[PDB]
Each structure stands twice: as C-alpha cells, then as structure tokens.
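This report concerns only the one structure given below.
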Amino acid sequence: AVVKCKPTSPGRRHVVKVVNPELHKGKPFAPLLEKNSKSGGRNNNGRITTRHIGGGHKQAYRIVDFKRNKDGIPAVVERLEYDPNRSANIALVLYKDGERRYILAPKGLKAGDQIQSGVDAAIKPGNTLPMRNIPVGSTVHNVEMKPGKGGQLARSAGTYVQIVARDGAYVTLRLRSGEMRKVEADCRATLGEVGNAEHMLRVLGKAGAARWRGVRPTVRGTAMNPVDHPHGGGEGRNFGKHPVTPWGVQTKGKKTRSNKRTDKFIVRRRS
RNA sequence: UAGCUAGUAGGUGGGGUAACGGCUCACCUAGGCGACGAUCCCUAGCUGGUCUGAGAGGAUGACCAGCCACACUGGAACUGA
RNA sequence: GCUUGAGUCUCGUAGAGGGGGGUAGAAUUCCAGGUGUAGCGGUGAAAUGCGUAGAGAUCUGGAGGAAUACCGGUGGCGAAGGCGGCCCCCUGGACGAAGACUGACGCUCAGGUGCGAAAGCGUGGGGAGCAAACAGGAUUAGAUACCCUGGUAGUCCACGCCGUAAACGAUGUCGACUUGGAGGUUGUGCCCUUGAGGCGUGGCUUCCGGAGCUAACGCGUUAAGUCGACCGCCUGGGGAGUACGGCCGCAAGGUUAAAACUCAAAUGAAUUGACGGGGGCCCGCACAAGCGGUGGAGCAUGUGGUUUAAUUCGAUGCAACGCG
RNA sequence: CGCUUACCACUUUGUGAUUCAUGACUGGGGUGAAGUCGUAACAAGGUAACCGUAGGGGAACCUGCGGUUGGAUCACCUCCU
RNA sequence: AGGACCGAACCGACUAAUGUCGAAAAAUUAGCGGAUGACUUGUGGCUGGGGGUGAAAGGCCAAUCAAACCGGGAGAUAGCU
RNA sequence: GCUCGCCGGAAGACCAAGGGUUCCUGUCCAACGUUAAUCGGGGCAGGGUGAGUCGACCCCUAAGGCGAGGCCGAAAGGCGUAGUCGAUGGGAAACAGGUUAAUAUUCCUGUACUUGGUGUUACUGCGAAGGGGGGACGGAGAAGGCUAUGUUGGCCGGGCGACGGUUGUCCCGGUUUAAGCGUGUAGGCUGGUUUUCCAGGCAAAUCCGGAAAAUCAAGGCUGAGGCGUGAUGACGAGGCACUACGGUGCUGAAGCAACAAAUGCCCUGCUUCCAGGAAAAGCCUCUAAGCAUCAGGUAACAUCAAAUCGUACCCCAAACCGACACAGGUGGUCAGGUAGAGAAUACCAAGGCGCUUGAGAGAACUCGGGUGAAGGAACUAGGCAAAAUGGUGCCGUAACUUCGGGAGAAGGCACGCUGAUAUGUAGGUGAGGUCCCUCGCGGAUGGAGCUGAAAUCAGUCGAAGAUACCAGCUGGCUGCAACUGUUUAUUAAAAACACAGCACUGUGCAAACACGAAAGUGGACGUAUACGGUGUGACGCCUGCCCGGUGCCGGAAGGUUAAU
RNA sequence: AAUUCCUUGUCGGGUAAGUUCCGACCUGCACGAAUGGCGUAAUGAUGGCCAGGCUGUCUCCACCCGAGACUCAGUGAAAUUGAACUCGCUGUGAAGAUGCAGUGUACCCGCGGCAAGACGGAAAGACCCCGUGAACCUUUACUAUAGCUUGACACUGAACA
RNA sequence: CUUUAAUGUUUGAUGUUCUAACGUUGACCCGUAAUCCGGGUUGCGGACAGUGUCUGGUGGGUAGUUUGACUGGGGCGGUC
RNA sequence: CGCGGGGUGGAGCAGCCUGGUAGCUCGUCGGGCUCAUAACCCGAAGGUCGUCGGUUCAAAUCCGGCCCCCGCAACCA
RNA sequence: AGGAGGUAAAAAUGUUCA
RNA sequence: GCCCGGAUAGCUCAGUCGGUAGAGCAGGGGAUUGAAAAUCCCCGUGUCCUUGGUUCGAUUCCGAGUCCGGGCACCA
Ligand SMILES: *C(=O)[C@H](Cc1ccccc1)NC(=O)[C@H](CCSC)NC=O
C-alpha cells in the first residue's frame, strides 16, 4: 500500500506511508515480550564506538523463534504483527500442543494458514526443514551456517536466497548481495520470501522522522577542523585530500575483507 | 467570446407620460435570454440607389432624395403645439 | 393499419474477438558436478573481448524471463489499433435455417464520451535474450556511422497517464441499382451417398478485366460506375501545422489555430532520352592465356615549366605531346 | 427665497482586464550571381526511403522500437525417374 | 493529521537604548523567534585530558580550553627585562 | 489606629530540594543593616519540632555501580556470571473540627481503616529460589456524565441611613459539612457455563494455553458523582458578657433550590494513526522435592503490636545557588469576582506589601516618557529608533504555483446604549403532574422555573462606539539557502551546520568499523529492502571531455628484492 | 555574478540627479555541471533596491511630567600619584615645554559646568621585527612508531600423487 | 656453447585426504533455579586459522624536531 | 653504489635471443590514380646505427671498458 | 517440372548564364 | 618612472654564422573563359622608431631619447 500524502505542510509533501491493514491493531503478546534497552552506541568503557546512534522511540523486544525446532507439529498462524526492531512483519503462530510463538512472516501468508516445522512438511511458504530435503532451486529465507545456530541469512523484508546447487554434503546459495557460499547441507531453511517487502518504497520525509528511528545527525567530514577529521581544515570549501574515514583508512575502494578462515566457503564473490 | 441579467422576467397596488409599459418605487413569485449564437470585442450611419456583372451575386452608400443621430466635451431642465 | 427498413425469440456453426488463472515443449543465458585440452569467439580482413585460475566443446541437473517451430494459407476474427502452443471459467460480435412477433423503434451526426500500434512517462516488481545512451577495437581524409565484442533504460506483468503513426485498400458512413470469369473461406437446400460428388441459394475475401468514369495511372458488384442522405475538411508554395491565448497533460508536448513577409512557382500522372556500385542477352587484345616492349640507363624528337632583348602562333581528356 | 434630502456629470483613491505604439536585447524565419565543412535525399544514392517517438552528435544526419510502400532485383551453381 | 498558523506559560536570544569602578564578572526596559515537537524540564547515572562530547564554532568539559584543574619533576630554561 | 498607593496565574497560601534554629518570647544597641533605631534574619538567656495511617527507612526493580568463583592484563587493575545495591518508578491503611507565643492529616474531641504475632471455635489438605494471571503503561483528538468553584433567588439576621431620594424590583453579611460504610448508577470491558482429552508451559500441575461436544442466554468485572449515613453533632453571622483593654468564657437562627462550569475526576477509558509505546515485587491461583492423629490454610471472635529517623522556619527568596540584606536563576500543587477567546490584560477579593537613606530646589546636561505648528527620510552607512497599522462578523482578494497555498493578500461595510420583534427569541438545562414496567439512582409524555447568543428595525448622545490595557505595517524587484530546526554560553544566529532525498564504496556474521595492551563489548539480541564510511543536500530538467599524475581494484610472466 | 583587476565597462528602465538596484550585451583578470550546474511555489528575527502609509529621524528644535544632576543632614568609597609655590606666547631642546631663555600677563581661595592639554588613567602593544622562544595545524620536510600487510622459524602432524 | 628428452638425485613449493594439535561468539548434559566460565559427549572446519620472535613494504593515524644569515624595518630578488 | 634495461633518418619505432637486409609509417619533391581535385598505392633523399678498442670471411646485433638517460634497494666523513 | 544452402571491398567533389 | 615585447611597403605581419631585405591582400596588367569565378605570373610595393660604435659590411651584438602592453608596487 504505497500511500502518498498530500502537501498540506512543509516536509509533509514527501512522506510516503506504507500501510498494512491486515496487521493486528491491538497490543502485542505479553508472554513473548521482554524489555530491550537502548544503548546510544556505547560499550563497556562508555565511549561512543558507533556514531549516529541515540534518542529514538522506546521499543520492546518481541522474542522471535528462529530455530524452528518444534519437530513435526502442525501450527496455525493466529495473526500478523508489527515488529519495531526489525524490517519484517512477524506472525503469531499457535501449535497443536497449545503453544504460541513468533516466526518471521513469509510472503505468501494470511491469518488462518497452517504450517509445520520438520523434515516432513510440504514445499510451501512458511514451512521449515533441513536443506538436504528441499528441491535444488527453491527459494528460502532465515537460513543458517551452523546446524542449529538459529537462522542468520535472509532475515529482512523481501529477502530470499536461492539454493543453486548441491555438492556433496554442502549447499550452494546465491545470496542477496550476489554471493555463492557453500553452507552445511543439514542447516535449516524456511521456504518462501519474507513479506512486508514494500519497506523499500518508504520515504521518511522529515529530519525528525529519522530522529525517532534513532538516527542522530551525521556531520560531514569537510565541515570540521583538522583535529576532528582527516578531511577538515580548509579556508572555504576545498577538499584536496584522498577520501578517508575518521580514522585514516581510505574509503571508496578498499576491500577490507580479512578473515581467511572462511575463504574456503566463498565459491564466487560479490560482483 | 460560453454562459449572461438582479428593477433584471412577470404579477399586484400607487404614481408618472400627450399615450401603453419597470417608465418608476414597495411587496410577492424565481424566473427571463441562449448553439436556427445570448453577452463580449472590433468595425460601421441605414436605404432608395451607384458601379460592375449575361444572370445570380460581389463591392459600395460621394453628388440628388427619405430617415436616424450630433452640433467644444458631458450632465440636467425650462420656454413652447 | 400494413410491409419489402430495422429490432427481438427458438436450434446450431466457424473463428489468433476480449479478460482472468494454471500448464507444457524447444531454445538462449547463468550456476554446480564429472569428462577433457589449447585454443574459443568474430569478420571483407583484423582486433577488442574470453582462456592453462583451466574456457569453448560434451553429459547430467537446476534456475528463471521472454517468445510460441511445423500447422500457417493474398487463411480467420475484430470497428480500428490489433489478435495466434494447450486447457478451464467469464463474456462480446457476426452468420445460416424453417417460421413467428413488434410495426419505421431508421440513418447520419458539430459539441460530448470511450477505445486507441509503437515510442515515451509516473508508482511498483521482474529482468533471459535483444538492445537507445555509453565503453572498446576497427574503418577512415574525419566516424561522436554503417562492421564487431560488451552494455543502463527499455522491450514483459499489475494500476494510472500519454492520445500520437505512410493509424494507408493514402479511398468517411448507410442504402439501391449496374455484363462475367478464375480461386480461397463458412453455413445450407435437393438429387442416386449410386465413388475423390452434381445443380441452386446467402455472408466474407483474392486476382483479372467489360460498361462507364478518370488528367493518367488504374478502380471496376468490397468501385474512383450511376444516385440519394448527413458529417469532417480543402481554396498556390514556403512561412507553418509555426506564434499568442485557451483547453488537456506530472513531464515530454498534444489539440484548436494566424499574421507580416517572400516567391510565381510548388504539385501529380505519364512519355522520349540519359544515368544507376539495377537486372537479362550479345560483342571487342576488354579481361582471361601468352610474347615483346614502356616506366629504370644514355640518346634522338616534341610538350609543359623556367628563362630570354625573341626564345613566333596553334593544338594541350580518350580525340595534345616524331602534331601542324 | 434661504436651508435641506434623493437624483447626478467633471474628478480623486485602490485593485483587475484588454489593447496600441515604444523598448536595450534576443530566438527562429524569409531573402541574397559565383565563401566554409561534409555529402543526407534522388538509381538498390553505395547502411533502402519515409512517417511516428526517445536519446545522441560541429552540420546534414545516426541508433533503437513499431508501421507503410511513396523500395530495386530475382539470374546463376551443388541434389531427384 | 500536521517538525501546520496566531499567540501566554516555558525555552531561546535578532534590534536599539541603558549599564560599563553596573543592580548584575552578559543583566534591565521596550519590541522580537519557537511555542504538539529534531519540544522543554526535574531527579539519578555514564563518557575525561592528546582524552571525552560536539546538528561541527577548533565551540564545551565547574566564570579557566588550538589541549582543563591540583600536586610533583622544579629553584625547568631565559644569549631577554 | 485612620485615610492612601502597589501585586493579585503574584510581590498570595503550601511541599521537594537546599540551608541549618534564621521560627517564638524577654531583653540589650558597641559591632552587623550602606542613615537614625527602644527595630530586625544582630548579641545574650529561655522556649519550641509529639505520627500504626505524611515522607524516608522498609519489600521490589530501571539507567547504572560493585561483584564469590571466572576470564584477561608487567603490578595496580579491567570486564563480568550467580548474586547484591540503586528511585525520579511499583507496593497496606485517616478525615473534619478545636487548641499554641511558636507544632499538628502528629496532641485533644468525634467518627473509621490497614497489615502481622498469639490464642479460641468450626471446617478444610497445605506446601517453593518453579509455572501462569495480574501489576503493566504510547501520541493525538472529540464527546458525554459530574465535581471543585461561582452567580442568582428563597430563607435568617442587622440597617432604613451625617447633601437631594431609599419599607422597597432596596442595602450588607451568612447560607459550611470530610474519610469510612451501604446501594452499584451514567458509561466502559468481556459472551458466560458444564464435560472429555492433549507431542505445550527446563519436572509436575485441577492454574494458564489448545482441540471438539453440550446448555442458556446473559452472567461477571470496573466505576467518578449522587442519594442515605457520618451529623436531633461540629462549625456558624450576630449577641450575651469580663478586659492585663492583646483576647477569654457562654450561647448561637438560616444552613435549601436553580443555573453556569473546568486544564480536576470517570480516563490505568473510547476512536484513530503510527515512530509501536519499563521491569520486578505486593496480590490471586496450581503444584514439585515433601509433610498428613500433624504442620499450615479459609472464616468469625478476643487481645497485643505497628518499631527508628525527619517533623520547628524559609522554599520564585535579606535564610537556596550568585563574595553582599544583589533589579539574575530555582522543579511541583491550589489559583476566586467583572469584562475578555484566554492562565493575555485592566481593576479588585482572600492574603501580603510601600521594595531600609530622607527633606528641600525645580539650572545646564543625562536617563525614562507625553505633545507639537509647515514639510514628511531632505537625516543617515541604512527609515536605527520612535510613529503608525492592530479585534470580531460579512463582502471581496493578483502574478505565480508543487494546485496545499500565495492569503488575514490588498482593500472596504457594520460595531456603543435603550426599546421593540419577544412584560429576554433560537437554543441549553429542567421540577411537579400522568402512564407503564423485567420496580430502580428507570424510561416516555410533560412543561413551571432558571440561564441566555446573535440578527433586524426604530430612537438617541458624543469629535471618536475594536473608544482603556491588549492588539499585524502593507505591497513590488531580486541574491542566497528548500522548509521546522542547530550553532560561536559571554562582540558573529548567517548564505554556515543539519536535513529527508540521490550516488559511489566497504561488509556474508567470529561482518565491516570503533573502545580496549587483552578479555570483552558497542555494531545488534540487527544480519544486504541491513549496517559503516564519504560526498552532495527538497523538488524539476540534467550531470559533458580526460586514466598522464595520485589513490584504489585486478593480472602478474620478467628485473630488482629483507630475514633465512 | 557572494565570482569582472581594468571600471563608477556599455545600453535600456527607475531619479531632477543613481559607484548601489533591476533587465540585457559577452571583453568569463580568474563561472561551470554531486568540492554539482541552471530554474523553483512556500518559508526567512537573512543581503541589496523601490513605493505607499506614517511620524521630531531631519529642516530647527520648543515645552512639559517624573528619576538623578544642585542645596541641607547621616553614612561614606574608587581608579591614580616622584616632589610642587601647577600661566600664555616665540624660540631652544632625546627634535610637540606648566618647570629652560626672552617676553607679555596674572590680587588669595571655592562652587557649578564643558573636555584642548597634562604625548591624561586602565592593559610590561595583540601591529612590525628580534629570540638559533613556545604552542598547536599541514604535507610527496627528516627520523621514528600504532595499525594493516609479506616471508622464514616455533605452536605444527600423517599420508600417497 | 644454444637448444632439449627420459631417468636418478637435491630442494622450493602445490593438489588431495585423514584425525589426534588447535579453533569452535554450533547442539546436548552436568557443576546449577545462572545467555559468563570450566569439563565431558558430538558435529563442522583443520595443520590452515590465530599468536610469539626475526624481517620487507605502506604508514601525518600518533610523537619528537628543523625549516640560515646579511638586509638603509621585514618578505621577495641578490649575496655568502 | 652495483645487479637490470634502453640510445637508430628531422621526430617517433621494428629488426637484439639466430650475426650477412639499414628498414615500416607522419611530415616534404615527384610518378602515377581519375576527364580533373582529393584519396589510397609506390620509388627514391636523409641516420659517424652514442664514442673508442676489438674477436670473425663479414657487425646495430654477440663481445670489453667507459660518457649520457630512468626504476629500484641502497649511502653514518 | 516443384523448392531450399552459397553469391563482390573503396568511388566524397564539379562555381553563374545560355 | 622601473623590470620586460615590438615599430618593416597602402594595411596586417615574417627574419639569431653579422651578408645590401620577403608574405598575403589592397591597385594595375597578363595568361584565363563566350562573358565571369577560381588560380598563377609580373610590378610599384623600403632611413628596418630615432640616434651611436667596431667592422669588408649593421635589422641583427650591445648603449641611450620616443611610442605601445603585461607585471615587481608586499603587511602595518
Ligand atoms: C595596523 O593596522 C595595526 C593593527 C592593529 C589594529 C588594532 C589594534 C592593534 C593593532 N594598527 C595599530 O597598531 C593601531 C594604529 C593604527 S595606525 C595605521 N594601534 C592601536 O593601538
């Protein structure tokens, strides 16, 4: 629902609201609610390790089941929700044994669906099962690298991964960035792309709109003095230096990929 | 040039004119005109006739004559049939 | 009142007519695994690019998006644009048959409304191949062209907008009449189906031509023939389908639509010629197959150029230059 | 008669519309015996043309998409009774 | 609905005068801007000296900041007064 | 003591904070107060702070801190698990009146409530650092129902009046009443009830959750205010009475109704949008390891206990922070009358003050203001400053445009008072009566009373009817920046910064990057529609040529090439 | 032009008069397309210009009401200063004389005012220079170093091609 | 000597496989009601990764410093 | 400083590992080429092959030593 | 008779009138 | 003013062993064609700013007067 506003006031004219009429309007489910402390971007020492973080709206963390290890138990999707600290909608599922859980909402979804996690479920949106049972070529999400880690990749709006090939006990995935990383074949994956994919079409419109998301203003480099930023200085607007980070490392073209304990898993790299 | 008008469309009563009438006031009705062209803008005295043209028309309206209008510009009124 | 107008009902037929949803096969591109080795790819030739990290080629499997081989036909349908692998649902139009019914409800139509190829545009997805812009190699007097290796938007789908084409049989629509032949296409009637059939009756459509018309070319029962009904539009060319304004459009612009000026032609058909890196037949020491020369050396002779008091004048593509 | 009320022309104030000249300067166009670059169209104009549309380029023009004919030409050579 | 409008509280600090051994080591008076938000404010915590924080002025970090304050090197050094 | 003037959404009356006896009385006047001083926040002595219900302590928890073991680091020390602290948060219980020189929801009178210990009686299964429910919550907006409170009338009491009138539609004062208990309303929330079963809730579970049948239609919960009661009580204007003449004692009528109405309460509601809105304990309930003639629990009753600290005074200021008895700053609550949209403003009430140097004079000059003939920016760096416009309703309103605006454009008309329309209309509220009923705080009908716009007409006064305080200057051209916003605290508020938006680039999770010798954290309990860095800075049309230099990405065969 | 040295360039409008303003001409000292270019409705305690209204801003000030200034009583400072019996003038002079020379002039002492001087007071000039002073800042200045990165050895082994 | 073919041999490396070192911010159990940690099963990587010592390169991110004198003031030019 | 590499008509660049050939193109003269211009296609000028010495039948080449350039590690009077 | 595979690179320019 | 670049035919401009001066167009003629164009040839096109010296010879190599442009002309 790409609802574009009308220019009634300055700053309002560019606000495009993505509304979801099927989302539950009521309060969240208390049993799965746990507080989520805002950090401001400070660590143990208290220093600001990451800039541009602060303020924003208070929000509560809704524990999400990523593991999907309730082996062989049908469950119906009670309702669709809104999760602040995430780009994707979350669904409240109810199992046959009478237990409620939060799973990420896939694309082909609707309140009244029935899913089930395990190595027997049908190749259909929402079902979870190991990757060595799925047809090679199927599109999944919420996959992992460790057999039971919980689910790492493809965890945002409209995000999916395509199981490209099966080599031995490893599965090649064409990632969102355009990678091709082999992951352990026994890692779980939830079929179907993640819904709420119109998160991209949204435009905040105001400077304050970002301020309640928690994005404090980013000060440009060439606006400071020489002591603050390796760009700084200048009489009146002149750069004359090579674009670097606040800490000398040259940005715009410096592949800092350095782990080497994982280059054995990357078949094809981002291009 | 696509809508225009508000004493403006009509009725009633008084008044007014040599005479009828919104000609003019008061009240009531909300109508009246309009694509077979209203309002607006530009232009222009009209006609008998004149010139031309085989005819039909086209252009035109000076000299003679009929009529309307004007008399430095605009407004009002009297005298008097 | 009636009926030869027109409209409606009953049964069926043909059809890429239209919308929505699944599905299928071949091929292309990409990716993974096995096999396997120096080329692959391309052109007028070459190169860029791809490759010994192991391509291309080959086999297996998967992934997607787009377009539907043969059927296929100057075949069919639709108002036109335009529409074709298969299947279901929803639905529009036309046509034939033996009858009936209503009884002119008809036709046309400024304004107005809708649809309206492609390209393009906004919002959102998708994105194989192909491919504006762009990059590189060539070609080249120059190549911001044609050729070739890649390539963003786009081309496709949903909802709006745009409203324009050589949107063209350059032919408005409706109705009537006006010699025929040769095919295709779709109903239908009768006779012996006595065999790939024979003879009539309607719709659509292709080709050729008679009358007649037309400037000619040609149209020619789907007419540009003979008539009637109503509408749009045209009044020399360029200016210009341009300006100003209005109206519509997010934008690109569209639409309605001049004047001054300048020229006195512009234009169409057709014919005699010429020409064409158009075609066909034919011919030549033209080529082809050869022999000997030329151009390289010295020299004779003529011309141009230079020079000179004059170095007479002419001739000066082939067709001047041992010529006068 | 004077005073006074309604009516009322010249005129003033503010805010629109329309139109005539003028206006530095500028875009495009018409026009002009022998200037510059290239050669786009006319034959198959040497990449067929043209129309519609977008982008591109010192200039005509170029490329992509769709459409039309107001495009020419169909002979020579390998297979089969 | 609104980083919407006018406008008190509240917050801020554009103009002018006053004040400048002041009432005050940046205030007063008369006018100003924001005033449902990127708003303001109370209480309690957290980040620290070549470090913190900074809608970025080299501004702020206890009336002190192009590197705070306190103590110690240390009676630094001074070709200068 | 009598007049006078000022504040009155404060200059009033109270808490937190923070001070620390400044509070009250007697007395003293050197020093302190910018003057005098029998005066005082000054000196001296004495007096004063009374709590089961207020707050803190207490129980629990946030940000965050410390941190047994543990990990890491030359040492110091850093981080952090179990735990243990930490309110500005959550959790039991009281109100009215009187009294002091000074204290009081703290003492006294009266009337109540809450949480535990122990004991008695009758029943019944109780029982965790464990589970579930609850606690438990966002912004904005509108309405309805009420109350604080105010006004008016009736009623009671006093007056009838030093200059004209005033026994009457007259004047002044009063007309006060809480917590608790009972009813359970306006309104809101949720469909109740029984049975069987179950891969769920680290174990178990009758509790919560889930799946099918059955039964009836409502039950249950929450809930301001009102009405009774509290209360034939207190209070209460005014008198009766003694004065150290400051005040004490005694007594004490009326004490209702109507209307208006909050930012207070219902509201920890309802509608809606999105940026999606603490935690734990108290409390309720079910069981595990267990304990069952027990122990405990439920209900009623009796008795006992409710400890310790603060409590005085100031709290928009001479008592706090500013060196001062300083024109500055300081969070929260209540906040009346008339006019008014209003917590603006003006004048007043309650209440509190006249700011701790005054008396004369009436020069220049200065500061703060008023008015000004004629002209109206000629002043001047510049219309700086003053002046002016200033409100509500109606009419009317351009270029341009992102079609919202521009715009309150501009510019005009009417505004008071009286009467009439109408012995105050429309409207709002609304008693009695009548009827019915699943009978209560009910619903229709009904209309007295009360309150009360605005519009039109007529009349009238003045120079002026938005008459005061209050309260836009408008228009045109154009540069720059989109806008709200932020900044040099204390000479620069801007075109600077930010900004949503656009783009390139880095990053595949043990992520990049950052703090940190390290561990570990932040990034993020996020994972490419995500995060970091950089540049530009809405929106519209676009963004051209160049790879030598430098940086970067990639291919490395050859040359050079460290340690070894 | 927030950019044009020459320059107040040239032309047109505006004014009686216009180094500014506004629209253009290109001679761009030395604009230029994300250190973004050119437009742009609205917004602006923003920059420049114009007109109306309006006034003491001004022509040229006049008057008046209050708080000071003044007088009396009480309390009672401050910056500063070598010592003073502390005049003008011309000249001299470490080069601008209250103090020297010459000369004129001038009874001693207060109060209210005004500011030309006492190179008046305040701040051991911040301008300029010096110091083989300091401090931060920059970089393809020198020498180092955190970090990132390369190779050898150790933690670190077994096998066949 | 230039150029080359098989083999033996001396070393640098590469390919692949394995599990025992090691890593493990994978799952499970226990210490324990505790996402730290430690240990034990087990899975996945695997002699890599990562760390130490020596060493080359880059390195204004950070630190310590130099950056002449004469001079009709100083800078510039010139000079020594 | 010592392992590398490179010097060619007036400029630009092959012949360098293999000794015998001084060329391929831009620019200038000419010849054609066409009817003519231009364009392509050709044959010559013009290089002490950096200088000196020297193995061989014969030198740009393989060889020597030294002047002149540009890239590295270097260099503590 | 009936239908398919194969089929040439470069060539710009020529002033006014008759 | 000084550091620097030039004055050349009618006009605009070439030119560094130190060697008696050249280009195009303008003007005229000729070839030119039918008349023109286009193109070539011919000719006049001269104190080489002015003023000096050495020299076989001076525009040239250097000094000084004139004329025309770009820059030292920096801070306080
Ligand atoms: C030169 O301009 C210096 C710089 C300066 C300005 C202001 C204060 C201090 C220094 N001007 C002065 O030194 C002035 C004199 C100006 S005369 C040209 N001195 C002030 O005290």
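Using Swiss-Prot numbers, chain A covers 2-272, in order.
Just so you know, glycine gets a Cβ as well, placed from its N, Cα and C.
Recorded in Swiss-Prot as a mutagenesis result, A:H230 to Q carries the remark: Loss of peptidyltransferase activity in reconstituted ribosomes. No change in rRNA binding or assembly into ribosomes. Neighbour list (A:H230 (mutagenesis position), Cβ cut-off 8 Å, at least 6 residues apart, same chain): A:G222, A:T223, A:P247.
DSSP classifies A:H230 (mutagenesis position) as coil under the three-state reduction.
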